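Read the structure below first, then the notes.
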Amino acid sequence: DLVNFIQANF
Amino acid sequence: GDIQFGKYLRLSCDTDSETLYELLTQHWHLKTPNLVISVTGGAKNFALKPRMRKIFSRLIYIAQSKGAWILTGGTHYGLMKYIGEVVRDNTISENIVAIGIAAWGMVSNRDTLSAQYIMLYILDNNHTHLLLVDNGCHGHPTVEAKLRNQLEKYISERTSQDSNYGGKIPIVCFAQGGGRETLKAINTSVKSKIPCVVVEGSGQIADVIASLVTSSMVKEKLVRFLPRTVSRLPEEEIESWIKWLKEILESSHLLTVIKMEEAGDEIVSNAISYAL
Amino acid sequence: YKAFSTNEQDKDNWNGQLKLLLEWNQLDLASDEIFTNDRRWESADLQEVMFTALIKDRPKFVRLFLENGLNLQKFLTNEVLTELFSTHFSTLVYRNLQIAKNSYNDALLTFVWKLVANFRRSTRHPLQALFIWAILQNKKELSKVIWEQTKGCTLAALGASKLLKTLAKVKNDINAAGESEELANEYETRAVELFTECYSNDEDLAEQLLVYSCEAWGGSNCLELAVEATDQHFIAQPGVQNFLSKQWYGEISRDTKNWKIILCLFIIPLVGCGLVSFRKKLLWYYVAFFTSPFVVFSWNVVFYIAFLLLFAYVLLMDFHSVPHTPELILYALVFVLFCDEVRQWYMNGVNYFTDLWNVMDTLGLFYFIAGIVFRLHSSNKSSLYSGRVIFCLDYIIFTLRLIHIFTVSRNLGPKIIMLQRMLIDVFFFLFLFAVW
Amino acid sequence: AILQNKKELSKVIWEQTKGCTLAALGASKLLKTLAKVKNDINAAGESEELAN
Amino acid sequence: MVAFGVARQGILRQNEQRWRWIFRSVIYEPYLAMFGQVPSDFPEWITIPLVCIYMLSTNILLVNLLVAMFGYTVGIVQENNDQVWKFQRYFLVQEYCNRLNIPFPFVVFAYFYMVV
Amino acid sequence: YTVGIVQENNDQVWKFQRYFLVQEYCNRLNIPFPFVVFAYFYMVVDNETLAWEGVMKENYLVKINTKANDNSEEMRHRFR
């Protein structure tokens, strides 16, 4: 969730 | 890595401001009724005079009352450590939000991750959130100014109907100390139209900026304020500083100056309200 | 300072300028001139100057150093503290402390004396030790400056007030004792005002802090130090009285009317209905009601009144040589009272023995058991008579205990206090009357 | 305004009332009977001083 | 005083079986024995000192009580009473003002009209 | 002579004694006295508060220091 969102952000 | 000794990320310089705002709003924080950014030099030692010790306490109290964001560099050395400590004690006493922005390369130590950071620059752990800019390795020159300025401009462009301020969210920049970075940030802010507040009667460059409100007078004030800073700086750097100062003083209808005579209470709020 | 600044060699040496200004005690000049953002101020560089300012009674410079990035916790090393206690501690003050220790001893003064001896011959709370050092030498400004850095600020103020009072009770010299007494009054006022503000801001946190035992400041909490020093002004404040009332009523809401509680006490089934209106199933209600200190006190009062009534009846009308049932019941009850007194002896045994009224009750129990033993020997008529006499004395002592109980009520407690106060003076007057 | 211990606002509203002295007497009585409560101390003291 | 009297009765006599008589005796005797009279005043030599010390204790406690009470009264006196007198005078005046202004002996004649 | 003693208030001393009085019953087991022996038989066999304390102290220090500012010496300095 949070990790995937962060990776997608950058 | 999520620092622990709140949250910490590593965002490259080429990052979308809208993406950061969405990240911070969707699942981290709420809409900001107000946002204030403080700019200070990289000097580890700063004058903790009673005036500066009380003005910033009032500022942080106002920020909590309004639920405002605070943007600082986020380093354990200097006034920003004091701001973080005040935030911590107020939270110990409806939560305050503080963000520190610095370059990952400029950090003394780097740990990849939930990693733990335990005590080249040292970052304060009091700030709830922090940002890491990846522009280079061991890069002495600042690499986070562009990101902070773009984020501030984008947040200014944002629309919030709930705010009493007409339309866009208010933003106010605060100036306390001297240095090239201070002038650069102020010039970018004024060029961006966001009002800036300078504490007269304290600070190396704040005093001269208050005094001014073509080249000879500014040069005299600059040399009087900083006998040592001007001496080391080359002539070209001095000319660039004069150009920056003239630029910011051209748009004098925005910036506001706190006066020494009005030393009573409820002055920080008065000045911020007047500037807005 | 000007001449030294213009010397071609002292311009770079800011340490010399700071040293000279500290020697001549120039604060504003130092703050405006040398303390500037031109150069960083590391604690190690400033440590020696801080020590010098401490030695030579320079409180304003101490405050200035603390403001400008000085960590006092790290500075106070064990070697520094022991040297400071050994060399710079005046021998006159040490002699006065010895006199106070030998003559006017206390549960707290012994602790500070042991700490001073430990540091002098050869810690957990260096700040408290420094505060004690400043206080013992009647340094006002430096003590105030150090106080702001302490954690247990109000507790430290209470301890300082008590220590200064017990020190001023000495009579070796007058001026020092008066100075210490005024300083103690000042610190007491500071503590009272600070805790008043603290309670006004919040209540639960203030109560938690007040009951906070902490970690061996003097081995006691704020309340214990306040009571030991007889700081009636501090303990009579509305916040402390409200806390005591909450403790007294326990779970029962403080605003419930009294006759309601009394009726619910006499009528058991009524508690569950709701007229008592606790602050916070039916079983929990009953346990909370009967665990309240007020209910326990009322039941104890009723039991003691019944016990005295039965004692009067048995002693007066039922003193036959042959044992009889009311006497056996009375013997059992006196044993229960003896067990209660044993429990009281276990807790605060030193206070239990020291207390005059506690000693009176213990002597009453001892006389009662002696009289009971006397009655056993029924062969001798004189033994029976002596047992009766001792029982009468035991009864009057138990009545005095009953009187001691009555102090709870606000209506008459002050009257009992006033009678106790007046007894001494009336005794002296009657003594003069008797002689002439 | 009175029940929430708002001093300045209560004073401002009072000047607009017709029965000014009657309103003051009623407010004093109400604040006293409210301060007689013992749930909290600070609020009761504030109400009592306002009543005075 | 009851405690002192019961102690005195217990030491003096044994097993009085008249509940009415003994209740009255214990309640009544100590007050008279203190100041009113000394009917009471088993070795003779060792008996009198105990009665004497009892009397001395009773007298000293009594005078202590009297002086303490006469001291306590001054604090009450300090507060003014004219204020309270006027506050009560309000009720006092209202009681007669609301009533019909008729002499009390003949007020029933007017109350007859009140009824109708 | 008794009036001089009376002059001093006693409610203060009454509360000071009330502290001991309340403590004596508070530290004890909350059992009725007649049946307390049955329970005696069984007998036989912070950082946040201090941090909040500091914050309140700072407010107190500000309040005490404000008395000096009440003077008109600041106005005289403004005149100069």
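Quick note: numbers on chain C are straight from Swiss-Prot, i.e. 413-534, 557-714, 722-877, in order.
Here the Cβ of each residue, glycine as well, is placed from N, Cα and C on the backbone.
Long-range neighbours of C:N799 (Ca(2+) binding site) (same chain, six or more residues apart, CB within less than 8 Å of its CB): C:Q785, C:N792, C:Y793. Residues annotated as Ca(2+) binding site in Swiss-Prot, with experimental evidence given as evidence: C:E782, C:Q785, C:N799, C:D802.
In Swiss-Prot, a published mutagenesis experiment is listed as C:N821 to Q, annotated No effect on glycosylation or ability to form functional channels. Its Cβ placed at the centre, C:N821 (mutagenesis position) has 11 other Cβ atoms within 10 Å. For the recorded site, C:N821 (mutagenesis position), the DSSP three-state label reads coil.
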Inset, instruction - Looking only at C-alpha atoms, tell me how far C:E782 (Ca(2+) binding site) is from C:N821 (mutagenesis position), rounded to the nearest Å. - result: 32
Inset, instruction - Please name the residue among the binding-site residues C:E782, C:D802 whose C-beta has the most neighbouring C-beta atoms within 10 angstroms. - result: C:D802
Inset, instruction - Determine the Cβ neighbour count for C:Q785 (Ca(2+) binding site): the number of other Cβ atoms within 10 Å of its Cβ. - result: 19
Inset, instruction - Write out, in the order they occur in the sequence, the residues of the chain not among C:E782, C:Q785, C:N799, C:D802 that have a C-beta within 8 Å of the mean position of the C-beta atoms of the recorded Ca(2+) site. - result: C:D781, C:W786, C:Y793, C:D796, C:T803, C:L806
Inset, instruction - Determine, to the nearest whole angstrom, how far the Cα atom of C:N821 (mutagenesis position) is from the Cα atom of C:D802 (Ca(2+) binding site). - result: 29
